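A.B. asks: Quick one: the structure is below, questions incoming.
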Amino acid sequence: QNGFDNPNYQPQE
Amino acid sequence: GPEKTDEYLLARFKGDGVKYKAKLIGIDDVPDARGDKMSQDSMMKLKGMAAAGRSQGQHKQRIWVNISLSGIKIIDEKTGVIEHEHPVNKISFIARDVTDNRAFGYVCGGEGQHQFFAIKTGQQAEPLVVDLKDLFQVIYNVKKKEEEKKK
Ligand SMILES: [Mg+2]
Ligand code: NI
Ligand code: NI
Ligand code: NI
């Protein structure tokens, strides 16, 4: 019912 | 039916991956990389804006949502041009819409540049949402198995 995080996300470019 | 495997998912998403018919509700700057409440507030704002546009004869853009090991591509249906593209490691959160079985969205962008992309799917959104969950999981799984074997 809720959403979910992407464990592969990397904020720095 | 048969439970998924990493190899099944790798073959599913390699190269061109899979695609779904949809319309782009809107794109919103958001403060954080993740969050159900943040995402739903953005979805509601963008749907309000789309409804105002609709009252002035506007239509949402018809798109393909393409899902692959390369991330998410938003493709204009009429021309086939790639309008937006985010690699897996720049997608931070997938949001469902508790008010609408034919909407979902995703937060993407690097630091300080988080944006919510709100999507109206032609069919139910859930199969697309699950494809995104599986895409992220298999990439994570493969990475972790590589790391465990090198140590
Ligand atoms: Mg801005
Ligand atoms: Ni089964
Ligand atoms: Ni019209
Ligand atoms: Ni951030």
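Heads up, chain B uses Swiss-Prot numbers, so what you see runs 31-181.
Header entry for method reads X-ray crystallography, 1.8 Å.
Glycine is treated like the rest: Cβ placed from N, Cα and C.
Per Swiss-Prot, the features are:
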type	residues	note
MUTAGEN	B:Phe166 to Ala	Impairs TGF-beta receptor signaling, no effect on interaction with SMAD2
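Surface or core, plus neighbours and distances: that's what I need for these features.
C.D. replies: DSSP assigns B:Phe166 (mutagenesis position) to a helical segment in the three-state reduction.
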A.B. asks: Below 8 Å Cβ to Cβ and six or more residues apart, same chain only. Which residues does that give for B:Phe166 (mutagenesis position)?
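C.D. replies: The list for B:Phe166 (mutagenesis position) reads B:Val118, B:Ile121, given in order along the sequence.
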